[PDB]
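Some notes on the structure that comes next.
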Amino acid sequence: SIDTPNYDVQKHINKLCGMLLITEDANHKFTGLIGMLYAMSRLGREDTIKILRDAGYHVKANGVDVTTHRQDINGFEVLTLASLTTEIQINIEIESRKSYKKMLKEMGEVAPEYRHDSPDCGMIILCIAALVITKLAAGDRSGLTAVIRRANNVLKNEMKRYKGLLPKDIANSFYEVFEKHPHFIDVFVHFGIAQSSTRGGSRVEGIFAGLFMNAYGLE
């Protein structure tokens with residue numbers, strides 16, 4: 001049973017990535033999965049199922065819909081995911097709202113590029129996935145330090161924008177997800193090939209394409 005989000009929930013997943021990125025000392029236990037859910041929503045449900053079936057995996061596709069969940073504590077829009085509980089999703093939102101308020105007080109109005117809903121949030125998470133994927137050939141988690149060294153350089157502007165962009169934690173989460181769910185390696189690679197075809201004004205889409213290509217990695 002694997003969740004296959006369609007284009008309709010891409011904006012939601014993008015915001016979920018952004019919520020983790022704005023969280024001070026964020027718990028990145030689910031970031032690998034969330035990043036992979038974003039990649040799948042970018043491919044769309046049909047192409048995801050096609051990749052999975054063509055790679056030889058048997059897939060029981062779970063539809064992903066947005067539901068309103070009532071849980072009034074000290075007073076939520078969630079996705080129907082077999083892989084991620086309503087509780088986990090709501091706690092990600094709660095913790096980010098706390099980090100948002102700290103940010104709004106400190107500097108007044110939060111600039112677009114420092115928000116949880118910046119269009120490029122999902123791609124910032126996928127940039128770490130691109131680095132881990134490069135090192136995955138090794139067969140172990142040996143390449144994690146090189147992932148941190150490389151991230152700290154290529155994502156310098158993004159780390160400056162997001163307190164929750166913790167390469168060590170995010171890289172560990174992706175290593176975990178690719179080890180635990182190898183079908184995500186196939187999904188990520190097809191996402192990367194499809195993505196690196198697009199050409200736009202987004203700085204992070206450009207950084208991702210360069211990271212995925214890894215022309216300097218082979219050389």
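Along the chain as shown, residues are numbered 1 onward.
Yeah, the Cβs are placed from backbone N, Cα and C, and that goes for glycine too.
Quick look at what Swiss-Prot annotates:
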| type | residues | note |
| --- | --- | --- |
| MUTAGEN | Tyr7 to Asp or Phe (Swiss-Prot position 38) | 45% loss of transcription but no effect on replication |
| MUTAGEN | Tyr38 to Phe (Swiss-Prot position 69) | Increased transcription and 50% loss of replication |
| MUTAGEN | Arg97 to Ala (Swiss-Prot position 132) | Almost complete loss of viral RNA synthesis |
(request) Can you grab the distance from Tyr7 (mutagenesis position) over to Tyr38 (mutagenesis position)? Cα atoms, rounded to a whole Å. (result) 10
(message) For the C-alpha pair, I'd like the distance in angstrom between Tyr38 (mutagenesis position) and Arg97 (mutagenesis position), rounded off.
(response) 21
(message) Taking 10 A as the limit, how many CB atoms besides its own sit near the CB of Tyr7 (mutagenesis position)?
(response) 12
(request) Please report the end-to-end Cα distance in Å across the unmodelled region of 4 residues, from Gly75 to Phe76, as a whole number. (result) 13
